[PDB]
Amino acid sequence: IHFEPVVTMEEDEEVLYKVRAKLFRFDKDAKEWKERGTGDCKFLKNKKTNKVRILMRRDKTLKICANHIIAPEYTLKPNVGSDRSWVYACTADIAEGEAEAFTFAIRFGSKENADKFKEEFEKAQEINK
Amino acid sequence: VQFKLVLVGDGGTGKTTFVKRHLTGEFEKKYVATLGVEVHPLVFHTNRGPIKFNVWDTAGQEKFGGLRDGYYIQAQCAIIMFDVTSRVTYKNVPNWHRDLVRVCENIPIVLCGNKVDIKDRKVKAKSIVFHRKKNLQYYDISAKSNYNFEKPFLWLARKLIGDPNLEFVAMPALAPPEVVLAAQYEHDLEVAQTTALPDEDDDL
Amino acid sequence: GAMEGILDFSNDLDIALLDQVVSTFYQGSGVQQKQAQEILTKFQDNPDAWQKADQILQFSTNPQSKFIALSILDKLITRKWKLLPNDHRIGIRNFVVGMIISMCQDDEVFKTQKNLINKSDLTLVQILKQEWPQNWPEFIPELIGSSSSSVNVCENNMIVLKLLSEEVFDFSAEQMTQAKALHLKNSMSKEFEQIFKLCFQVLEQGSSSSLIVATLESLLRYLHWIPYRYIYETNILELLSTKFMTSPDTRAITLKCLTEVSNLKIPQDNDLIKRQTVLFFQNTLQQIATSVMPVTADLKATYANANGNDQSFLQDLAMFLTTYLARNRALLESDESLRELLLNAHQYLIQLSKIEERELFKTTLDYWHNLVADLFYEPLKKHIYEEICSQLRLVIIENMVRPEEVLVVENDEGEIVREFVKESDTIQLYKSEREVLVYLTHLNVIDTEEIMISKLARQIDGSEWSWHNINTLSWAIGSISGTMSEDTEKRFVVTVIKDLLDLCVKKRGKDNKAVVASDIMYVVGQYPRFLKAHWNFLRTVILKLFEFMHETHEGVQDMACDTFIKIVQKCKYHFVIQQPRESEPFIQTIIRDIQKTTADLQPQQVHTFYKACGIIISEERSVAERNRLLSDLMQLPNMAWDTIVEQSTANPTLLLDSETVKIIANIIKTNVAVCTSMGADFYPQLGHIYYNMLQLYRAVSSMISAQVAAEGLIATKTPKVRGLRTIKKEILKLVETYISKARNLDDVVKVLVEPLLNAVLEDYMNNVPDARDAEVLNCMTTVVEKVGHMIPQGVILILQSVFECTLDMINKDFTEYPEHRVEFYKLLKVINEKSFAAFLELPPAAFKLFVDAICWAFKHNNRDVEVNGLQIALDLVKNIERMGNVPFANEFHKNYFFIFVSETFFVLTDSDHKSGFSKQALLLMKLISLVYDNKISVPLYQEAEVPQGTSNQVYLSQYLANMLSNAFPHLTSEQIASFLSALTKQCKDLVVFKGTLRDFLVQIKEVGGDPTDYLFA
Ligand SMILES: Nc1nc2c(ncn2[C@@H]2O[C@H](COP(=O)(O)OP(=O)(O)NP(=O)(O)O)[C@@H](O)[C@H]2O)c(=O)[nH]1
Ligand SMILES: [Cl-]
Ligand SMILES: [Cl-]
Ligand SMILES: [Cl-]
Ligand SMILES: [Cl-]
Ligand SMILES: [Mg+2]
């Protein structure tokens, strides 16, 4: 006699790389960088299509601050003020809903982290090719 | 569905900066005084579904007060702000609270002591007791360092939905497009590269 | 757009359009809502908008429209009432009263339009503040009379009376003159006997209705001020503590009332009143136990569930019990028939203290502090509370929060990480918990030890193992250092450290190890008395910290370095002596192995290590031995320095790659760290590097200027130039640090100062603004502070080099160059304090700029700057007065006395500098008292404007009267005259002078202020 007992959309992706970062977007009108979020930047590879995107969420709120394919045509360039950041143009990011173009800057805790990011970024671009 | 939140407090306490941080992620360093009120929708994803706050960010400067307590009508929750580096802003908390509860008699209210990132703190933790008899929730916050920045909205969401176990959750991450106007001109990039990132001494 | 129509006052107001604009604002969104808002604000702010109010109130079908109509009237009543002709005042009163009566008589409106009614009531109270009782003597009798005619009206009258009491007693201090506040308080007091009669009657004849709640809400406000006889000589306490506690509708407000009763001013020699105070508490506690929850209830769980109003109730219960017991527990402590009541009340507090809610915990903890501090001193009391205190030990021990020293924490992924930010809130909570646990330990040291040891047992065997449990216990163990005997402590600490060390070896993984390591470090750092008595233990502990400096966890490394410092501050003697059965002092071993020990530390951590060595070395007071220790300590940075100085001077420069700049910065930072702990003892090391360091400062400065010239101002943002500026900043910091602690000031003056000024001053002056380091100003402030009196010509040089050029950086707005701003006024303050003669040597045009700069400072909202500006002004006036009757002082007054008076008045009265009120008032009083006391020996007036022989007293009053008349044209001449008469008569009594200034600040916000207000006491 057994007694009757008491009654994200990232699921199909692999994490290739994760790093803590601060993301900025450039305001051309104001001519200034504006913070978009701080948290883990992940490179996620779709298991079916093998395509690699950047997905970044803010600490605590978990809100998306970056969501775009690591396009082969993108290039990481240095910012004049920093040895631990990269700037690049993105033509289709959907963090805020509708596809929108941005000039991003992403900054890391150290030059080493920035350099490892660049390596992983360009690897992801090759996978996407 | 949605809840009206009124944000009140002295001029310069960081009300608009706090809201902007939540809206866009940015930290506005400039003080541009709010004129009357600025209304902003703000959505959080929780384990009980999305919650939308309609944030009425009111003016703290008397000269720019606009409709004053007229903004409070039909508010369902509130945040009262002060600046822990300015004693006068804490002195004025009972005045904001008086004006607010006279219009909104039984709403959940968070009291926030902002700018706790600043070294020379003037309103010490032990001085802050006004919330006790008024049944206000209290948090030390910093819009600059983001210390406790989520807590006021989490507490209000728990009170408004009536679920103490409610938590923020990761919003759905839809697949992003591919976008290969072939000869588009981006000297915009050189401007961006040659404009220094702010706060280069921060940890990040 | 169509919405703008309501702004055209030439046409009759279209009420339907107004209602549309209002609906769009409140219920709409986006651009249309924004447009509507702006239009409503313009409408409201139109000075004739109040003429529409009656029409809007009569014709509108939108409650918000009517609310806005009342706001418009509120603005008129509170600022311009006395300008209106009398029939408009009678008219506004009449229709506000009529609207309220009308709304109350319609049951449907009374139920559904509470916001509008409450707003109408507040508007009536604004009229009462202007008119009552002098032009409305029958208000209270008619209010009482009307209350019997209708329950809605009676209820609404309680709202009106509540709001009146608030405005008169709770919020009058800032909003009314002293005279008007006193007039209204006296007026309410004279009619309260009949207000109370009505209140008590309503309370007697009902149970839990909306009328009863409204009445109790009014009573809550009355309890702030009414005489105790209304509470103790009536049956009101019985009603509050029995009847109104039974019904949940009335329970919340009644509990708040009983909390305020517990604060009434009450005779202390009266056995009857003491019985009544006991009885209401007994009744209230019985009602809680029977109607709400028994003493045994799990309040932690109840609060967590957050049903209905349970959280607010438990908060309010905490406030009631803590308030009453802190005042009255002695009434319950002697009578054996009251013991159960006393202990039950405390048992509810114990249960409340288990609730997971930080702010509520702080409230209960404050009470526990009050209790245990009393039990510590008061004879024969602690035994009463022995069971309460034993439970409290457990509660505190189980809920200890993270001390400042514990630099590891668990993130949201459950990973042990280095703390991102210091938590001032939790730091203060830890200290509060420590204070209470320290008292509790003293009250029963055996109980405390037994609780901690039995908990420790369940961590070793794994039965209660968790990060939370090992952390709280370890923090508690560390927190009670000092409470045990040396022998009991010895056995205790030995056991704890032994078991924690065993736990560290036993548990697996980087996370577990980091947690236990942090706990070991917290505990050892808290028991220096033990370590000092036990060298072999101390030595082993230090070797353990050195092991932690090799861990891959940066938080553990950080804490190891900080703990090293914390131990060394207390135990340094034992590192300097040669200990029995050792071959050398441990400091020599430490220094020899420093490269090995610090190999895996980041630079900042290495500097902390050197700082700790500096603390130890300054324990050696024999100079030859100490200087040799210092030389030994600095061998590595000095060797690195010598080769960089060779490189830099043999190849100047074209050799400052980024790595070299980092090396140089870290050498200087190492020197700063050691100088911080050694202070005056650092001089020989400073001497070793000084001249080459200043040469390096010059070389770095040249490179920075060259980079800016070749690359633009943007160069200052580059890693290269930021790195070079770090070198300059750290050099300035080293010199500042040394001079701030120097004991031989003669050497500072003869050896250090001239080369410093030569190296830094022209460089600062001759760089572009974006390349100037604020740290130069900071360094000079310390130079002037410490040796300014010995270098008058050096102080003049400092002024010449930094004054005009820094002023020009900061005088275009209040925001640019924030650090220069702050350091500039700190420097001017110290020069004005210590070397005033330097200002006397300025040419008149420059001295004018100095006065300009001071006045500029007190217009800042930035507190740092504002406060220094007001202080420099006060100090300057005192400096001038100290000179007596001499040309410079006479000319100062003729040129600047009225500038200082007017500028001080401006910031006092502009409503944008309220934080500086006290210092503004002090400055104004000083200025006025100079004339009052005939301390200005020349006429302040020009020969033409006033009859010769006219006193400065008469001219000052004339000048001020004219100034105020033009600045505040809405004041009558009599207001201005009376204000100035009072202010001048009161210039030797700051508290009263300030009161008169506050009265003036109230009067300038309205029309028709009573000039006799300035005769107040
Ligand atoms: N250091 C620090 N500064 C802050 C913080 N939050 C805001 N500030 C600063 O404080 C200033 C005033 O901010 P703002 O948000 O405009 O204040 P407000 O309360 O909206 N003013 P108003 O009522 O007049 O509209 C800004 O310069 C902003 O950068 C903080 O957490 N820390
Ligand atoms: Cl302050
Ligand atoms: Cl309304
Ligand atoms: Cl010692
Ligand atoms: Cl007059
Ligand atoms: Mg604002």
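Numbering, chain B: per Swiss-Prot, residues 9-188, 193-216 in sequence.
Backbone N, Cα and C atoms are what each Cβ position is placed from, and that goes for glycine too.
The GTP binding site annotation in Swiss-Prot covers B:18-25, B:36-42, B:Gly68, B:122-125, B:150-152. Other Cβ atoms within 10 Å of the Cβ of B:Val40 (GTP binding site) number 7 in total over all chains.
Less than 8 angstroms from the CB of B:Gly19 (mutagenesis position) sit B:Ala41, B:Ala67, B:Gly68, B:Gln69, B:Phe72, each of them six or more residues away in the same chain. Following the DSSP three-state reduction, the secondary structure of B:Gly19 (mutagenesis position) is coil. B:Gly19 to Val appears in Swiss-Prot as a mutagenesis experiment; the accompanying note says: Blocks DNA replication; when associated with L-69.
Listed in sequence order, B:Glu36, B:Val40, B:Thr42, B:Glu46, B:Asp65 are the same-chain residues six or more apart from B:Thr24 (mutagenesis position) with CB atoms under 8 A from its CB. For the mutagenesis result B:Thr24 to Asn, the note given in Swiss-Prot is Has low binding affinity for GTP and GDP. Decreases nuclear import of proteins and RNA. Stabilizes the interaction with RCC1. No effect on nuclear location during interphase. Loss of activity in triggering microtubule assembly at mitotic chromosomes.
Experimental mutagenesis at this site is recorded by Swiss-Prot as B:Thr24 to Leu, annotated: Has low binding affinity for GTP and GDP. Almost completely abolishes interaction with BIRC5.
Annotation of the mutagenesis experiment B:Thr25 to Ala in Swiss-Prot: Minor effect on the interaction with the alpha phosphate group of bound GTP. Residue environment of B:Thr25 (mutagenesis position) contains 21 other Cβ atoms, counted within 10 Å of its Cβ in all protein chains.
Residue density at B:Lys37 (mutagenesis position): 11 other Cβ atoms are found within 10 A of its Cβ, drawing on all protein chains shown. Under its mutagenesis entries, Swiss-Prot includes B:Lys37 to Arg with the note: Decreased acetylation.
Taking Cβ-Cβ distances under 8 Å and a sequence gap of 6 or more within the same chain, the neighbours of B:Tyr39 (mutagenesis position) are B:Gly20. Here the residue is the original one, while Swiss-Prot reports the published mutagenesis B:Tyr39 to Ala with the comment Abolishes steric hindrance that traps the essential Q-69 in an unreactive position, and causes slow GTP hydrolysis in wild-type. Loss of one hydrogen bond with the gamma phosphate group of bound GTP.
A coil conformation is recorded for B:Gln69 (mutagenesis position) in the three-state DSSP classification, outside any helix or strand. Counting every protein chain shown, the Cβ of B:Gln69 (mutagenesis position) has 14 other Cβ atoms within 10 Å. Quoted from Swiss-Prot, the note on mutagenesis experiment B:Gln69 to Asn is: Unable to hydrolyze GTP. Increases binding to BIRC5 and promotes exaggerated spindle formation.
The annotation that Swiss-Prot gives for the mutagenesis experiment B:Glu70 to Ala reads: Strongly decreases the relase of bound GDP. Every protein chain considered, the tally of other Cβ atoms within 10 Å of the Cβ of B:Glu70 (mutagenesis position) stands at 12.
Under the three-state DSSP scheme, B:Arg76 (mutagenesis position) falls in the helix class. What Swiss-Prot notes for the published mutagenesis of B:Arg76 to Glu is this: Probable loss of interaction with NUTF2. Loss of transport to the nucleus.
Quoted from Swiss-Prot, the note on the mutagenesis of B:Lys134 to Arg is: Loss of normal mitotic chromosome segregation and formation of sister chromatid bridges. Residue environment of B:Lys134 (mutagenesis position) contains 11 other Cβ atoms, counted within 10 Å of its Cβ in all protein chains.
One entry in Swiss-Prot concerns the mutagenesis experiment B:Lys134 to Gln. Its note says: Loss of normal mitotic chromosome segregation and defective mitotic spindle orientation.
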Which recorded positions (B:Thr21, B:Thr25, B:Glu70, B:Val124, B:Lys134) fall within 10 Å of B:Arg76 (mutagenesis position) by Cα distance? B:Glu70
Going by C-alpha distance, which of the recorded positions B:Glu70, B:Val124, B:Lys134 is nearest to B:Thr25 (mutagenesis position)? B:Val124
Please report the DSSP secondary structure of B:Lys134 (mutagenesis position), reduced to three states. helix
Among B:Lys37, B:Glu70, B:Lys134, which are recorded as mutagenesis positions, the nearest neighbour of B:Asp18 (GTP binding site) by Cα: B:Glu70
Quick check: in three-state DSSP terms, what is B:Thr25 (mutagenesis position)? helix
What's the CA-CA gap between B:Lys37 (mutagenesis position) and B:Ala151 (GTP binding site) in angstrom, rounded? 10
Within reach of chain C, those recorded positions of B:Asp18, B:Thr24, B:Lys37, B:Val40, B:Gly68, B:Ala151, CB-CB under 8 Å: none
Under 8 Å Cβ-Cβ from B:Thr21 (GTP binding site), six or more apart in the same chain: what's there? B:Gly68, B:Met89, B:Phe90, B:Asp91, B:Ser94, B:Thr97, B:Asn122, B:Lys123
If you skip the near sequence neighbours and keep only those at least six away, which residues in the chain come within under 8 angstroms of B:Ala151 (GTP binding site), Cβ to Cβ? B:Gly22, B:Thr25, B:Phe26, B:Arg29, B:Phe35, B:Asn122, B:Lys123, B:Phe157
Since the deposited structure skips 4 residues after B:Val188 and picks up again at B:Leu193, how long is the Cα gap in Å? 9
Distant-in-sequence Cβ neighbours of B:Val124 (GTP binding site), under 8 Å, six or more positions away: B:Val92, B:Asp148, B:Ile149, B:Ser150, B:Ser153, B:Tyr155
Given the recorded positions B:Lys37, B:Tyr39, B:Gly68, B:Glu70, B:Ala151, return the subset with CB under 6 A from an atom of ligand 1, ordered by sequence, or none if empty. B:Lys37, B:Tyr39, B:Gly68, B:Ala151
Rounding to whole Å, the Cα atoms of B:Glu70 (mutagenesis position) and B:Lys134 (mutagenesis position) are apart by 29
Cβ neighbours of B:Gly68 (GTP binding site) where a neighbour is any other Cβ within 10 Å: 24
